Amino acid sequence: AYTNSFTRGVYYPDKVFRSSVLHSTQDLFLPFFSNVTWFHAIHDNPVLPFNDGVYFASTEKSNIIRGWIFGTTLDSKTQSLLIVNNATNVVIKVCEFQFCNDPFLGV
Amino acid sequence: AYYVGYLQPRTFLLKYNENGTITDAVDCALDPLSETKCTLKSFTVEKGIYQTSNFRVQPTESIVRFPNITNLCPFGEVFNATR
Amino acid sequence: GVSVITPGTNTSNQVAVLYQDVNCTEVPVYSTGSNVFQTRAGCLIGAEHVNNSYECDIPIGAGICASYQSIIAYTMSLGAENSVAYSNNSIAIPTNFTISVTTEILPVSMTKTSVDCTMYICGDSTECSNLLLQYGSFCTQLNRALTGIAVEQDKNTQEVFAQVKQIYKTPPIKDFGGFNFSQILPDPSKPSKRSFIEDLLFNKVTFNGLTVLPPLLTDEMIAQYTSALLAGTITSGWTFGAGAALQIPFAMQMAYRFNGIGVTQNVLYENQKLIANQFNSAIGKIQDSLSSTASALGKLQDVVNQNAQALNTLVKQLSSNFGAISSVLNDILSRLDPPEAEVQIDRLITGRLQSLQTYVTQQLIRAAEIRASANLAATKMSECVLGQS
Amino acid sequence: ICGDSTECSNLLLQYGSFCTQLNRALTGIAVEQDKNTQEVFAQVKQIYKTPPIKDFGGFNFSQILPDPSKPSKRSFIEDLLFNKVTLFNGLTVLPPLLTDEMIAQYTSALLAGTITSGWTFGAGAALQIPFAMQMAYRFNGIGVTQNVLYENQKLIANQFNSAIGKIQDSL
Amino acid sequence: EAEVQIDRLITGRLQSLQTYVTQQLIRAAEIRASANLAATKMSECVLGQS
Amino acid sequence: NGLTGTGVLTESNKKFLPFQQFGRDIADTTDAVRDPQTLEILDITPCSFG
Ligand SMILES: *[C@@H]1O[C@H](CO)[C@@H](O[C@@H]2O[C@H](CO)[C@@H](O)[C@H](O)[C@H]2NC(C)=O)[C@H](O)[C@H]1NC(C)=O
Ligand SMILES: *[C@@H]1O[C@H](CO)[C@@H](O[C@@H]2O[C@H](CO)[C@@H](O)[C@H](O)[C@H]2NC(C)=O)[C@H](O)[C@H]1NC(C)=O
Ligand SMILES: *[C@@H]1O[C@H](CO)[C@@H](O[C@@H]2O[C@H](CO)[C@@H](O)[C@H](O)[C@H]2NC(C)=O)[C@H](O)[C@H]1NC(C)=O
Ligand SMILES: *[C@@H]1O[C@H](CO)[C@@H](O[C@@H]2O[C@H](CO)[C@@H](O)[C@H](O)[C@H]2NC(C)=O)[C@H](O)[C@H]1NC(C)=O
Ligand SMILES: *[C@@H]1O[C@H](CO)[C@@H](O[C@@H]2O[C@H](CO)[C@@H](O)[C@H](O)[C@H]2NC(C)=O)[C@H](O)[C@H]1NC(C)=O
Ligand SMILES: *[C@@H]1O[C@H](CO)[C@@H](O[C@@H]2O[C@H](CO)[C@@H](O)[C@H](O)[C@H]2NC(C)=O)[C@H](O)[C@H]1NC(C)=O
Ligand SMILES: *[C@@H]1O[C@H](CO)[C@@H](O)[C@H](O)[C@H]1NC(C)=O
Ligand SMILES: *[C@@H]1O[C@H](CO)[C@@H](O)[C@H](O)[C@H]1NC(C)=O
Ligand SMILES: *[C@@H]1O[C@H](CO)[C@@H](O)[C@H](O)[C@H]1NC(C)=O
Ligand SMILES: *[C@@H]1O[C@H](CO)[C@@H](O)[C@H](O)[C@H]1NC(C)=O
Ligand SMILES: *[C@@H]1O[C@H](CO)[C@@H](O)[C@H](O)[C@H]1NC(C)=O
Ligand SMILES: *[C@@H]1O[C@H](CO)[C@@H](O)[C@H](O)[C@H]1NC(C)=O
């Protein structure tokens, strides 16, 4: 499915401070009034290309969305970053892991 | 349910607040009004005519011409000399 | 080039785009858009065509122009049409009259400014100062013009305002034959002693080696000059501009002024109340005309904006690389080896010198234009105030 | 200065912002020319037409009024003036806002107004008056009494016609 | 060395453009003064008497 | 912290969001810095000359 991103995707380009001034900035932004996909976590965890930055808008009230996995081949050959939330403190690592066709979590 | 976007190298115009927070953003390659706002460096445009940019037509393909130049020499004959 | 005709983002956000000098068969939302109208100055897409003709406000060119009703483009009409029934034995003579008041705004001077000769292009560096000595006497050449311009502006203002040898004060008792001048005379309540119209005019409008000098004539003295001129022209008529000041009642001064333009002096004496009422109504109307309606002071705002934009462009040019490897001199000096450092600083110096030369030339042109306009204003002050035209 | 080149534009971009003024100056001078011509020619709020029957006390204005047989509707002297004088790498010439027809109409309106209404149409509304009683005004305004004109009308008309013919021949 | 050649060409062309712009500005100013004089003359000699 | 310059340091009253480091107004002219040791916003004023 597809959906219209009306005006989302604006972030502070720098760490400078300004007050009441019109500033023109050329940088990486999500274009206004664009097309965004829409996955469903019912009876989706597919592989999605990065392509120099990515957006993410998760609006699930239930605490189901947990983390992300980044890589270039998804194998122990090359390092793969990992971010996992423990509901009280986030853990981030970078070393390799062996790919599993069904990524999961366990506590 | 998690939408996924893809960033692109665009140009934006941002109006900072008095406290330093971003309160308004305007694109710059969407509509002619957006380009006019970019050139004028303001969010309000008064009545009139404005010069924004210019366009030119890009070439499609390439051609090249040369004379017939058909003067083949005995270079191709010595290789087939009987003796 | 391309252009965008819009009625203002206030009213609506609908625009029509015009491609200049293009027989737009190869035009590529607005790839086709609304009806295409091919004109003598290119082609316009986004506005329809009509066969009517009015007076417009957004000129397009070649005798055609567009306006917002959607948006419509037509051919302008020069004005209303009327033919007078000329005959060889008939005349028309007026039987009534009206008195009207207009306005006219004239600029006389701008802000006095100066720029440091060496601080702009060196930024407190000894090597820059050492290398500048090999470029001749550009410093005095680029420094004398600004002082000349400042002196010219000061003399210009002094000669356009100072035209009375004394200061006149209005009598405390004001009975000017029924006329009401209380909206022109200085208000004692205001500490600055400025008229109400002056207050409305004032309220209507709103370092890297460069500085702005303060003008010699402050606002209070200019206001005093204007008040003296106005009191003199009310009380003494116009004889105070030639010799001494000779008092004259206002009614007989107006009688003389009517007699000057042809109408006999009997008319004023028989129609004093109507004239007074009409003058009061007009002077009341001009108050609301100046207050409610803005954009009546375009010239001064244009001059201020042009000067500010020029200064901002000059100060922003300092961040250019100018073909070197860095935009700051100190980092180049402290990071690189001298033999190519001379080349880098030479490139920076020549670029900045070019920018300064361009700025000076633009300032000279603007000063000449302002001087011409102020000379015209001074002539108007000398002719249409101290007498009759 | 580049001719649609990539590396040329990349090298040029590092020279700061300088073409902005190099274009705004030309836009300013174009606006100045438009304002100049509009201010010089446009000074009447209406358009006047000469009456079909023309008897201006013996004067002949045929060689100065617009000719109703040309596509451009121009007078004779304008035609001689137009015929007397005769004259793409990133530069363009913009057409003027006011075409020739508008200028010709403005001049014709001014001429008709000054012929018929005298000088009363430049200070309010247009007031009709015969031409002879306007020539009397104009002589009385220079110190010569109006008695001279009314007794020497034919001589003045003949001299004016001869002078206008002579200037036509000279042009 | 192509960079140096391009720099030389660019600076020469920029100098020529600046000269042309300055000359055009001077001519425009003179033309404006002449037009103002012509407008004043027309206003004070056509609509009245001098 | 790398931002080097010359001027005079004064006390300020402006408010930063909890993540900026140094402010500015226009044309790359810093006018407010916070000291990392104490996290207090300051003001830079150009050193006087004339
Ligand atoms: C901007 O920042 C200020 C300070 O953090 C916010 O607080 C306001 O400050 C002003 C000035 O003293 C007060 O008049 C307001 O009553 C304050 N508002 C609140 C909700 O505390 C302010 O809210 C911020 N936003 C704006 C738009 O001023
Ligand atoms: C003076 O009288 C003449 C003769 O009637 C007027 O000429 C006509 O007036 C009527 C009245 O409205 C108009 O409808 C006609 O169009 C006029 N004729 C022409 C050829 O235009 C003339 O208008 C009168 N003048 C004044 C000032 O009333
Ligand atoms: C000349 O015009 C003025 C107004 O323009 C006339 O004065 C008006 O007279 C009527 C009736 O007497 C009053 O109701 C109005 O209030 C008056 N207006 C003003 C502004 O005073 C005057 O009567 C006209 N002259 C002649 C001779 O009729
Ligand atoms: C001139 O006009 C002003 C403006 O109305 C008059 O000032 C008014 O004076 C009366 C009593 O003097 C006050 O009640 C009003 O409030 C005043 N008007 C305003 C707007 O404040 C003044 O009286 C007039 N002068 C003459 C001689 O008639
Ligand atoms: C006004 O002068 C014009 C000059 O062109 C006269 O027009 C022609 O004059 C010649 C010279 O006599 C005649 O042969 C032509 O027949 C005229 N043409 C027309 C169309 O009439 C015009 O006759 C003169 N009018 C008056 C009243 O003297
Ligand atoms: C860096 O270390 C200094 C020294 O301890 C800190 O300064 C003290 O910070 C505590 C924080 O609770 C205050 O209670 C003291 O009053 C501070 N003392 C002085 C002399 O400033 C400083 O906060 C530290 N900076 C950090 C952690 O960013
Ligand atoms: C893009 O967005 C439009 C409107 O938002 C929608 O109609 C369309 O299906 C989307 N996808 C594509 C491929 O155009
Ligand atoms: C998250 O919880 C797991 C489960 O006990 C634990 O092994 C891990 O150390 C925790 N990580 C963090 C960062 O708390
Ligand atoms: C020699 O003759 C053979 C047979 O026709 C031919 O294939 C070959 O190309 C010839 N060689 C040259 C150099 O002409
Ligand atoms: C702005 O729009 C409002 C409402 O349409 C109108 O009353 C006002 O005159 C407009 N002002 C300008 C400057 O266009
Ligand atoms: C515009 O071009 C078309 C063909 O592309 C041609 O038929 C037409 O005459 C041209 N019109 C003008 C005004 O050049
Ligand atoms: C305008 O008039 C012309 C000629 O009279 C005609 O061909 C055209 O259809 C008209 N268009 C409109 C919109 O009235």
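Numbers in chain C track Swiss-Prot; the residues on display, in order, are 594-621, 635-675, 691-827, 855-1037.
According to its header, this structure was worked out by electron microscopy, 3.5 Å.
Cβ atoms are placed via backbone N, Cα and C, with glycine included.
For reference, Swiss-Prot has these:
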type: VARIANT; residues: C:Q613 to H; note: In strain: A23.1
type: VARIANT; residues: C:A701 to V; note: In strain: Beta/B.1.351, Iota/B.1.526
type: VARIANT; residues: C:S704 to L; note: In strain: Omicron/BA.2.12.1
type: VARIANT; residues: C:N764 to K; note: In strain: Omicron/BA.1, Omicron/BA.2, Omicron/BA.2.12.1, Omicron/BA.2.75, Omicron/BA.4, Omicron/BA.5, Omicron/BQ.1.1, Omicron/XBB.1.5, Omicron/EG.5.1
type: VARIANT; residues: C:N856 to K; note: In strain: Omicron/BA.1
type: VARIANT; residues: C:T859 to N; note: In strain: Lambda/C.37
type: VARIANT; residues: C:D950 to N; note: In strain: Delta/B.1.617.2, Mu/B.1.621
type: VARIANT; residues: C:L981 to F; note: In strain: Omicron/BA.1
type: VARIANT; residues: C:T1027 to I; note: In strain: Gamma/P.1
Pairwise CA distance, C:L981 (variant position) versus C:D950 (variant position), rounded so that it is a whole Å: 42
C:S704 (variant position) to C:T1027 (variant position) - Cα separation in whole Å: 38
C:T859 (variant position) versus variant positions C:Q613, C:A701, C:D950, C:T1027 - nearest by Cα: C:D950
Coarse DSSP state, helix versus strand versus coil, of C:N856 (variant position): coil
Site with most surrounding Cβ atoms, counting all protein chains shown within 10 Å, from the variant positions C:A701, C:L981: C:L981
Near chain F - the variant positions C:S704, C:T859, C:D950, C:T1027, filtered by Cβ distance under 8 Å: C:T859
Rounded Cα-Cα span from C:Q613 (variant position) to C:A701 (variant position), Å: 31
Candidate with sparsest Cβ neighbourhood (10 Å radius) among C:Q613, C:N764, C:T1027, the listed variant positions: C:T1027
C:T859 (variant position) CB neighbourhood, other CB atoms within 10 A: 12
Interface-adjacent variant positions, chosen from C:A701, C:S704, C:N764, C:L981 when a CB lies under 8 A of chain D: C:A701, C:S704
Nearest of the variant positions (C:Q613, C:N856, C:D950, C:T1027) to C:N764 (variant position) - Cα to Cα: C:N856
Where C:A701 (variant position) sits in the secondary structure, as DSSP reduces it to three classes: strand
Integer Å distance between the CA atoms belonging to C:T1027 (variant position) and C:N856 (variant position): 40
Alpha-carbon spacing, C:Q613 (variant position) to C:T1027 (variant position), which is rounded to whole Å: 43
Other C-beta atoms that fall within 10 angstroms of the C-beta of C:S704 (variant position): 14
